[PDB]
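J.: So that we are looking at the same thing, I have put the structure below in structure tokens.
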Amino acid sequence: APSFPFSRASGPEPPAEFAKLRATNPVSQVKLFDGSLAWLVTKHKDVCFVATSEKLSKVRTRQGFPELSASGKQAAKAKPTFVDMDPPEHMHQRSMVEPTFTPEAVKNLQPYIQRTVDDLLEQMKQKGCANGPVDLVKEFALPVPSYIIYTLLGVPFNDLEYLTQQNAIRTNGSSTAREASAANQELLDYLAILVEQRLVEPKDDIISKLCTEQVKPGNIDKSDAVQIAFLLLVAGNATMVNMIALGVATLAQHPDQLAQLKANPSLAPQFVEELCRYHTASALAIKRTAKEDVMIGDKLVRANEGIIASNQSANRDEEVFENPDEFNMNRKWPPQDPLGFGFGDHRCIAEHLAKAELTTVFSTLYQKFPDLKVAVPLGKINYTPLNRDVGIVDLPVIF
Ligand code: HEM
Ligand SMILES: [Br-]
Ligand SMILES: [Br-]
């Protein structure tokens, strides 16, 4: 059995193994960092099954859960939030924050999202690249999602910057153990102080809603509130920052499409839809442990055995998407849902907000910087480690 996570075939492409398995062994076994085995599902049909089957659980204290890192097995000891729950507890809690992320609710956020992108793009232009190129990630890819989720949570304008920086240090690969620890701690303390503040006088933010509708009525306690808020911050922020950086880099790999998009921003929506399918920056989140024996494909997954369904592979399933490995912004979509945001009950709570942020970036970035280009050869781009989720650490540019 091979070691999983597999390594990306190259900086921007998914693991070469996937296509192989999809053709020969759609459901196979893999070895996890701690020696334990888990079942790896690669076909779209089979991935959808896993993400919706009621015979599978997300509870991490249940033995056999497919943890992929040392920090994971340790983060499984803490009181679980809805991301780690099953029915009925899962929706019972998810429903406490869902209101903010509905299609309608997100539509109304648009002007705010636009003002956010517009403002950062200007702080950038005003910064200029006179003496050389600047990191698009630090100046743009990072602040955009960070400022929005923090603002939605309840962080006042003046604090967005420092906290945006703390959350970054938190997941930076070059950060030392103590550096990452202090940042994580700092975030939790701040969130804890916010809850103490919104309990006294509530405002218009997610933390105030939990405080007012859950903490006070006794449905959850202070710590529960802080952990839910923390979840919303860490569950999609690094992915957003990556989708943005990968988006700019993808447009520089296909000047053709970059034209068609600069020529018609109203295409952003379907471009983002192709970015989210092509670049699955979150491919290790659909994991389960069998609650009982279940059959997937030609294999029998016995109770309490772990399962990992790759949505990155499923998004390249040639049996659903024609020419899966070709980035087609004008792509003719099939009837099956691409899995960039998962599937089933657990489908990303912020799917509409993510798409709204992406559509607003790629429908405004080149229109404010049409002479914007990546200041490094396409083969010297600093992608994330080959063995981790696809993304980009730093992206120098000129405009
Ligand atoms: C483009 C960026 C994003 C991508 C591609 C992404 C993708 C995903 C994926 C693959 C999952 C797994 C869903 C499943 O169980 O099948 C997920 C879950 C989740 N995401 Fe996102 N996400 C992104 C942005 C966000 C943002 C902005 C937030 C923060 C508000 C967020 C918060 C969460 C939460 C809380 C869950 C757990 C939902 C549940 O289990 O009920 N995501 N996301
Ligand atoms: Br951040
Ligand atoms: Br995933």
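The residues of chain A that appear here are 5-403 by Swiss-Prot count, in order.
Cβ coordinates come from backbone N, Cα and C, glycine included.
Under the heading heme binding site, Swiss-Prot lists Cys352. Swiss-Prot gives this note for the published mutagenesis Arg64 to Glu: Impairs interaction with NADH. In Swiss-Prot, the entry for mutagenesis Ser73 to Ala states: Decreases the NADPH-dependent activity. The structure shown retains the original residue. Among the sequence features in Swiss-Prot, the mutagenesis site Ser75 to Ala is noted as follows: Decreases the NADPH-dependent activity. What Swiss-Prot notes for the published mutagenesis of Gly76 to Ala is this: Decreases the NADPH-dependent activity. Mutagenesis annotation in Swiss-Prot: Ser286 to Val or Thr, described as Impairs catalytic activity; the structure shown retains the original residue.
Give me the structural setting of these features: burial, nearby parts and distances.
T.: Non-local neighbourhood of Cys352 (heme binding site): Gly240, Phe345, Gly346, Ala358, each in the same chain, at least six residues away, with C-beta under 8 Å from its C-beta.
DSSP assigns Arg64 (mutagenesis position) to coil in the three-state reduction, outside any helix or strand.
For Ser73 (mutagenesis position), the same-chain residues that are 6 or more apart in sequence and have a Cβ closer than 8 Å to its Cβ are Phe37.
DSSP classifies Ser75 (mutagenesis position) as helix under the three-state reduction. Cβ neighbour count for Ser75 (mutagenesis position): 10 (other Cβ atoms within 10 Å of its Cβ, all protein chains included).
Sequence-distant contacts (6 or more apart, same chain, Cβ under 8 Å) of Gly76 (mutagenesis position) do not exist in this structure.
Reduced to three states, the DSSP call for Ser286 (mutagenesis position) is coil. For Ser286 (mutagenesis position), the Cβ neighbour count at a 10 Å cut-off comes to 26, with all displayed protein chains included.
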J.: Would you kindly give the Cα-Cα distance separating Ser75 (mutagenesis position) and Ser286 (mutagenesis position), rounded to the nearest Å?
T.: 17
J.: Can you name the residues of this chain that are 6 or more positions from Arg64 (mutagenesis position) yet have a C-beta less than 8 Å from its C-beta?
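T.: Set apart from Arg64 (mutagenesis position) by at least 6 residues yet with Cβ under 8 Å, we have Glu71, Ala80, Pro84, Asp88.
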J.: Under a threshold of 6 Å between Cβ and any atom of ligand 1, which of the recorded positions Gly76, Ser286, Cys352 are retained?
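T.: The ones that qualify, in sequence order, are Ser286, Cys352.
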